[PDB]
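In what follows, a structure is listed as structure tokens, so that the remarks can point back to it.
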Amino acid sequence: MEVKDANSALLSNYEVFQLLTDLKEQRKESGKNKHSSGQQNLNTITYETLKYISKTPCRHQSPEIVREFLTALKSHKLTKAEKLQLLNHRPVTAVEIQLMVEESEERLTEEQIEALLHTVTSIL
Amino acid sequence: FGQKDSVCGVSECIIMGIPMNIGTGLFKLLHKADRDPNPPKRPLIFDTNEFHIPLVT
Amino acid sequence: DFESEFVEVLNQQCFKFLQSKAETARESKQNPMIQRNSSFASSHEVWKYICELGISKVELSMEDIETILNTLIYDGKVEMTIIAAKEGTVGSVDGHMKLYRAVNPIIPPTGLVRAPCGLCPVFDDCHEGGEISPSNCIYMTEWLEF
Amino acid sequence: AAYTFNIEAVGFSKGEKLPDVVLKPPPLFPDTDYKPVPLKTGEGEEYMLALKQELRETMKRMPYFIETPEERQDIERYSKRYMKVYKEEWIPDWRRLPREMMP
Amino acid sequence: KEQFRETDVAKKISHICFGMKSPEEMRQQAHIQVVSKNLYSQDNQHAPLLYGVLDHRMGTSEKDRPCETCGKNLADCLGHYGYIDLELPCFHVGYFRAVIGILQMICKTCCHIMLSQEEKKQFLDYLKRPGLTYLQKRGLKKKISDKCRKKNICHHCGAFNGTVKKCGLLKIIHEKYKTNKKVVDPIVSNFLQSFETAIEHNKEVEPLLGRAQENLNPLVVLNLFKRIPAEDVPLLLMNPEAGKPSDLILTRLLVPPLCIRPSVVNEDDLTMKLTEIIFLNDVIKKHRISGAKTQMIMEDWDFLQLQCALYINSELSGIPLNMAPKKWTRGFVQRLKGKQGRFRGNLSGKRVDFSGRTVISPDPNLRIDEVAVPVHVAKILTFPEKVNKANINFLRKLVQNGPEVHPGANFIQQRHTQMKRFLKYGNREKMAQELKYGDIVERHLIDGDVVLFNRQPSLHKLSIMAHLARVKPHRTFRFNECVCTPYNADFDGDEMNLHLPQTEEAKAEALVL
Amino acid sequence: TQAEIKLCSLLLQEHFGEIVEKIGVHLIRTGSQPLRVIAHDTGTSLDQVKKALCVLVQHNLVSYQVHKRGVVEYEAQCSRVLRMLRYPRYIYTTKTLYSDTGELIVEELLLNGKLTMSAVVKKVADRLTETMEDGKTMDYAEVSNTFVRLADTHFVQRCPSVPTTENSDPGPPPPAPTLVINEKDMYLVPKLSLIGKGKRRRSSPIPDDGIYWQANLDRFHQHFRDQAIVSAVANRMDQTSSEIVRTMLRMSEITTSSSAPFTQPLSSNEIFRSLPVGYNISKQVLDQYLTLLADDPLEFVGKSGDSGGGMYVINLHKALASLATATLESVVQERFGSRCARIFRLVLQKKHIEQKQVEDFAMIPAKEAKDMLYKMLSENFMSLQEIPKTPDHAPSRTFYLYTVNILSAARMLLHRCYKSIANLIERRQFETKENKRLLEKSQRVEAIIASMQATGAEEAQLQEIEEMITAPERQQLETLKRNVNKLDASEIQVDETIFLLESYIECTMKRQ
Amino acid sequence: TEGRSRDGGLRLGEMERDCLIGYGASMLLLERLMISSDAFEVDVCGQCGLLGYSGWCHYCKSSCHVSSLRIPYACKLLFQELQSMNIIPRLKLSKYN
Amino acid sequence: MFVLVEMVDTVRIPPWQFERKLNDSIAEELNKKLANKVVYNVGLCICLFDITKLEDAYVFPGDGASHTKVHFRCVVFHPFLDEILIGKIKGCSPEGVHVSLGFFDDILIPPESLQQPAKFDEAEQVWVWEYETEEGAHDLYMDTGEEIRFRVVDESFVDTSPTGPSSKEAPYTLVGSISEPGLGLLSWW
Ligand code: SF4
Ligand SMILES: [Mg+2]
Ligand SMILES: [Zn+2]
Ligand SMILES: [Zn+2]
Ligand SMILES: [Zn+2]
């Protein structure tokens, strides 16, 4: 094994939700054989990862929700990794966008922060 | 001197336990599996280039 | 050896006497050539001084202090100048005289011994990634603490 | 047990007081009796200590310091542009340098 | 939670870059520091000590006690190294002829190489061309040693460099202060009158002060070789990526693992020599405190060097008479060289199993591609036939016939289990019902298995061919007499070897080619 | 010189960067190489090789020649890379002998490598503006007056100059301009009438072109050797004798080589006249001083003359031998104790000795004498001799003579000093790397306190940084700062041992 | 082992190896002189060239370069006898394809 | 907190699986080998994403199984520095607050990064925090593990291997901070 790229692309948790949902759709038609402990590992990590994601606010989302979310969020001078966290966590108040955005009190005016809260709550 | 000796020759291939290049080792075999090279890729939804014009000037 | 527990007081006491005489000659400061001639101490006068101190019961012979003063020189603390014996109180050496003066060492202690690398006993086993590495030494961790 | 070499050729004519059998290897850092001489301080020796720190903070900002480029960085940050400092580039005297130095 | 470790990478080995280790990579290689001298503990438990030789953190050499940080066995453990810290450095008896050459090529004072800048510019450019082989480097080392041995003054420090030559077993002398009948040079005149206090308190110094020169010991040539500049190392014809000149003097010493020196041979000769090296290290470490003379220190140091030299090579020539061994021991060279060493004994041609050897006798009733194997050989020689869909019903019968009726089997191996259940015990009808796809059954040699067949002085390539075996009752290999001309067999009590290949690729290559 | 290569790697990586230290280390390690094989044997791109070679040849770190068929073979100087470590001592000695202007001149020279006179006086006049206030600007003329005083005293010299190509082979240009050093115009300053004022950094055609200046490091080494011998005499005899020795070296400054076995002789009649006027001394007491320093068995001075009354020389190689011997005995005294240093000086003075003779002379018992002898043999301070009876060279039938050779032990001590400074630099970089997160967080909070500090700095934000969680680890920041300060100070102070050893190993060599 | 009384087994000499070379039977010669004499898996680190164990090179302290490699036991014995003599074989493994 | 990692690998396809299309078998065999394991420098592989290039299927000598070199991409739990997560609490310790993140277990919060008005326990396991007006010194980090919100500020790789002669610490340790305003439990803000 060899890694050509440790960091190739960042993922929303909706892509991983859809991936594990499509993996569940074709699994468990032929059970484990007790020939190796690889199927045990795959079943446990797929199950528990999907169970963790299923209590996040990345359920009930769609591709076009993320499309229009990045579309409305494009005009706000934010980074990639901040838009990722804003898509994942669904912030509802202003105390946590102060966390998720670096130098919030210096780049973003309070009215811009309120418009950002409205932009987040309006789409998701 | 640190003179590096190849194991391309026949006798040291017999010593080191690797199959030699003469005889039935001159070529390589391939399995003709029902395969599909370059299959279609799963689409990235979040990280494309059109939604992520960079921040710095 | 004569005794190792006994020479440790004579090697200090002769140095105290020589440093006292150099101190008096330096505070004289009248004529520096005369000051330098008064800086030389007699080989016989120091024997007469130490035997008058009288710390040992066994009598300190002059030929024994003739080698006790060698340990004063070989610690790098006094010199020795041999002149002819034109004038002398006793004349213990036939036609010649031995003189001793208290000196200071030439330089301060060098910069190598200020770093703990200069005093390492496993110096030839220290490398960048091994067990004994400068990134995890004990001698520096003691040395960088206080 | 007996040895290939004769012990008598080494020594031990009495045959006793052999060197003891060590159980545990000695520690990595033996305790030394002596310590380093403490350092020299003064109004002249302290100025070199500050000037040497000024040399690092100056020569890292001079154009002669060829920067290594950033590689495979994970995310871009707004705290990243505080780090990045643009710097004017010096020009070599091409008359003193040979011809193959030209780009 | 669990780290991703997998190694089935299937790279093949390509080429073997020889070299040498510094003393401070031996510490990075080895696991324990061997300091103790007794092999086993004192009591009846017969267990080895914790930091000596025969410690089982250096692998194992017996079936009983596993390698002592895992629970896996003799048949899988590579063995592991330990290092001995020598108290005083010693010459390596293999590299000593190269230590002499490096000392003859460099200045013994400033540690540069004694050449003009122009000759260095010549030879460094000659070292740049591609296709530089080992014959060419062997010639070039002599051509540079010639131009180094024709100089007597250094072109860099100006000091004098006399001849360096071997003055016996593991000693190097350097004639710095040679004299002549001419006007005496200052540099030898000061050294001749520098002996004042030695002349004062001894008499025999005064005749012998003409024969006094510079003695190079490992304490000094290890100091010199650390100061050779790395520019001047390729002119010593060493690749600085595969070795350094400081590495030819050993001051730390690896010990081989237990699988290289078997404890029941009692102990191997290398274990005894390593025990004696540890003992001489303790002797010198005690005599550096107890105030022995320089005669005893230098004698013990010589012993330390003679023990390392006999450890590597036990056939030295100039051994002094009060220090020779009593018995003959295998050093590493004597277990490499010879008729029964590693190369000629084990690498070139090695013994194989699944073979037989019987007297031949003629039988024309066979076809020309058949050999008649006796029953008492075909019950022993087995072929591992993997169970698949085509032959499950055949191998059930060959398991039920057991190990004594002829068309039968001797073993059975489960799928992902490497243990072979020997097929005499157990109700064999239960083992015949428990065959899954992928089990390996070592059936007997049956009619139609390809077997190789060989008459022993093998002149041309038809001294070994492959026949299709058939089993027959009597006790001789019986082939058709039309095949006597390739083997040059003659049926007068001649024996011919049998070889049964154990792999389907080996069967097919034997049968076709 | 593996220790030298490691130390040069650390110094180039600190003061120039990574993709230049690769080129510097390769040029030190293999030697004379043309340009394409610096590229191929390292593996980097060619443009980086070009930029690295130009930034090395700017600071006079690599040289270059012309060979057969028109190739340019570069070559690095290991000694010039090693002298990058002594830069704060150079900047301190030019601040000692001169003003702050002469400090900043040598600073701009050692930082830029090669500058013209106009550029360096412009930069000095610019950088002195922060040191002043209240409308007063620094002008070029008083900077130039110090620059010519440096050039007269030969601390600063001119770089080797280009040849006039209209006089030297007019036609096609060679691949390399073949610089030649002219002995004539080293210290001939170019005259300047252009004067001006330094900008205060508000953020809102050259007459001496090609004439570049470099710091002459050999003159600094000569001055350092002078201070070493002066402090040696000042610690041995007296202050007045030391001032006489300082005056003799000052008169020996401009008139002799930096590498000469004996300097120019001096008549005492001009030794008397050259003394600064603060001393109340006569001719006869000066004669006494000179003839009593000639009485010294350390022999810093020699007679070497009779005409003109008092004729006196000062010794160079014997003085450096005395200083190197003092360093070599100081390290033994501090490493093993006084009772072993006694044995070392004993085996030094009596040139050859045996064990019974040491035990008799030294007043040191058995099992403590031989212990220290063998500890000094295991550290390459003290050689054996082994005068042989038979040619068998057996240990049972010979005599072992202890011997201290000063040259090999001084080379060994230099090799230990290089690796010592390399280890200190390793420890400093390791501490900075393991604490760089707290370091950058401190950089952030000092950037917060730094911004709007002059205008509108409320006292509440001073508490908000103290309320911030950097305050538990300000203990760790103080520990890191005092550790880095102590390691940098020791890295400075080992150079005093390095120079005193390197001068002796330099002066015992002939180069024939 | 050696003879009949030890139940020893026969010998592929230096001449039958030549005869098997002459047919071009590569895998038969491999099987005879490795698999049915002494088979052994080593793990060779690809960066330092030294041998390791269980997918772990003790020298470099890493697991990101080692490779599984079938080898005769006589060859491993040769390599460890040479490393004890301070003649280091550094096995530079290339690749297939 | 999930990334794609482009990796190459050799996948040994055993010969009883030749009746099935190769792309499904490569995906099955790579999921049997990379799932729930920590790759040393990229993180924790969840499952395969896709196969992007599938080279030729060699057959090596001595084995009938077809090996092939596969270019693929895989989703990996590797949260970048300064990133906000939410997860349950497993338990408290003298070393800190052991935070579970569903599938992943070793997220440790040091005491130096807890909230500053209280940093110490009364020789009790559960870590506390003190506010003056309400819930003075009796607020607590319950072992039932209500969801907290933290911020990862450090990650560490150890190469967990059997050190010593042969033939349990976590290879992916992740250290976060909680001391910023707004973090902690979700019940507090
Ligand atoms: S790095 Fe550590 S062990 Fe090595 S010399 Fe320095 S203090 Fe001693
Ligand atoms: Mg016959
Ligand atoms: Zn082991
Ligand atoms: Zn020379
Ligand atoms: Zn390795």
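By Swiss-Prot numbering, chain F shows 2-205, 227-534, in order.
Going by what the header records, the deposited coordinates were determined by electron microscopy, 3.3 Å.
Cβ coordinates come from backbone N, Cα and C, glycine included.
What Swiss-Prot records for this protein:
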type	residues	note
MUTAGEN	F:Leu312 to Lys	Loss of interaction with POLR3G and POLR3GL. No effect on interaction with POLR3F
MUTAGEN	F:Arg357 to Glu	Strongly decreased ssDNA-binding. No effect on interaction with POLR3F, POLR3G, nor with POLR3GL
MUTAGEN	F:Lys389 to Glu	Strongly decreased ssDNA-binding. No effect on interaction with POLR3F, POLR3G, nor with POLR3GL
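Cα of F:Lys389 (mutagenesis position) to Cα of F:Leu312 (mutagenesis position): a distance of 46 Å. Here the mutagenesis positions are F:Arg357, F:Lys389, and the one with the most other Cβ atoms within 10 Å of its Cβ is F:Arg357. Taking only the Cα positions, the spacing between F:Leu312 (mutagenesis position) and F:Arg357 (mutagenesis position) is 37 angstrom.
Around F:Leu312 (mutagenesis position), taking its Cβ as the centre, 21 other Cβ atoms fall within 10 Å, counting all chains.
When the C-beta distance to chain E is held to under 8 angstroms, the mutagenesis positions F:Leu312, F:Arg357, F:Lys389 reduce to F:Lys389, listed in sequence order. F:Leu312 (mutagenesis position) carries a helical DSSP state (H, G or I). Annotation note: F:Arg357 (mutagenesis position) sits in a helical segment as assigned by DSSP. In sequence order, the mutagenesis positions near chain D (CB to CB under 8 A) are F:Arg357, out of F:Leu312, F:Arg357, F:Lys389.
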